[PDB]
Every structure is written in structure tokens, then in C-alpha cells.
Amino acid sequence: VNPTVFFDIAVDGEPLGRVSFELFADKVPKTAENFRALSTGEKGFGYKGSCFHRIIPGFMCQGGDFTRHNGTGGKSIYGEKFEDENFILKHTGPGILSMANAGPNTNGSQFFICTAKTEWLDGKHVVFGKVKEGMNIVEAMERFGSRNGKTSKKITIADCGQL
Ligand SMILES: COC(=O)[C@@H]1CCCN(C(=O)[C@H](Cc2cccc(O)c2)NC(=O)[C@@H](NC(C)=O)C(C)C)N1
């Protein structure tokens, strides 16, 4: 029952590959549904064409700011922000998909994909999914990051949807 969504990643416009995610709607249905709908675009906005604005090798890839493209924007399907649904799931290692935020109960559309175990974020960021196929593509994206997170090539979600 858990939805599978995919991102087709491009690097300076050149196709790199596909990442697919399992969304844990059985544990975090509201958070899963937000990401699922932003990945299909069915509400009229979402992730297609957006970029990954911060990539830190050995930590995480951050994206989902489809309104300001720099970490300051994005919005949920429910409004600007929604609650931390729960913290049942933990940041157990690479491939974990979790919500970025600016404080308690401020989820929008920004998310991050862990490339390492990030247990210090447990209880503060809502984990809602995990990479299914294409962790090697996330590892490839990682190489275009830097210590301060600035990317050396433009990493975009060229296409996305539900599988
Ligand atoms: C260098 O680390 C980050 O940039 C982190 C990685 C996880 C996702 N994330 C956020 O949720 C960060 C908070 C954070 C968490 C952990 C470490 C940090 O330095 C900063 N938040 C943001 O980027 C948001 N808010 C602000 C005020 O920056 C944006 C979603 C509207 N950014």
C-alpha cells in the first residue's frame, strides 16, 4: 500500500538517473501524502523542475524548494506549513528521506536524503520514506556537493511522479 515515487535527476541538464522512494504512509500518512502529491504535481505545483540546493558529502542532499530555489521557500499541499506528524521513524542510515524544517511544526515541501546515519536529528525532523532504487544515483549526486553545501553543477529533478 505504501506509495512509490520517483525522481529523474539531471546534472546541468544532462540525465543522470532515477531515484525511487518508498513513502511510509502506514506510519506518517499526512507527511507521505504531501510528498506523494508534490511528486505527481496533481495539485498544480510540486517538485518537477526544482533543484537540490544544498549537498554535503557524507551527510545529506537537500531539495524541495520549488518556489525560491535556494532553501528559503517551498509550501505543502495543506498550506504554507504543517505539523510534525510524529517521530516514530528514526534516521537509521543512508537513504532515509526526512523533512527539513525551521522549528517545531513548520514542515513545507523541503526534504533531505541522508547519505549517512544522522541520529542526532531523531525527534526533530520527521522521517517519512526511504530510497528504494537508485541509492547509487544519490551517491553520484553527492559528488557534486561540497563542505559548505554549494553544488558545483546544477542538480535538478527533471521529472518525477508515482510508480
Ligand atoms: C547544513 O545542514 C543543513 O543545511 C540542514 C540539513 C537537513 C535539512 N535542513 C533543515 O531542515 C534546515 C535546519 C537545519 C537542520 C540541521 C542542521 C542545520 O544546519 C540546519 N532548515 C532549513 O533549511 C529551513 N529553515 C531555515 C531557517 O533555514 C528551510 C527548510 C525553510 N538543512
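Using the numbering of Swiss-Prot, the residues shown for chain A are 2-164, in order.
Method reported for this entry: X-ray crystallography, 1.8 Å.
Cβ atoms are placed via backbone N, Cα and C, with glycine included.
In Swiss-Prot this protein carries:
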type: DOMAIN; residues: 7-163; note: domain 'PPIase cyclophilin-type'
type: MUTAGEN; residues: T107 to A; note: No effect on peptidyl-prolyl cis-trans isomerase activity. Reduced interaction with BSG/CD147 and ability to induce leukocyte chemotaxis
type: MUTAGEN; residues: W121 to E; note: Loss of peptidyl-prolyl cis-trans isomerase activity
type: MUTAGEN; residues: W121 to F; note: 75-fold decrease of sensitivity to CsA
type: MUTAGEN; residues: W121 to H; note: No effect on peptidyl-prolyl cis-trans isomerase activity
type: MUTAGEN; residues: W121 to A; note: 200-fold decrease of sensitivity to CsA. Reduced ability to stimulate MAPK/ERK phosphorylation
type: MUTAGEN; residues: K125 to Q; note: Acetylation-mimetic mutant; no effect on its interaction with TARDBP
type: MUTAGEN; residues: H126 to A; note: Loss of peptidyl-prolyl cis-trans isomerase activity and interaction with HCV NS5A. Loss of ability to stimulate MAPK/ERK phosphorylation
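Structure coloured by features recorded in Swiss-Prot.
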residue: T107; record: mutagenesis position; DSSP class: coil
residue: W121; record: mutagenesis position; DSSP class: helix
residue: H126; record: mutagenesis position; DSSP class: coil
Compute the C-alpha separation of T107 (mutagenesis position) from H126 (mutagenesis position), stating it in Å without decimals. 10
Other CB atoms within 10 A, centred on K125 (mutagenesis position): 14
Counting other CB atoms within 10 Å of each candidate's CB, the least crowded of the mutagenesis positions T107, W121, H126 is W121
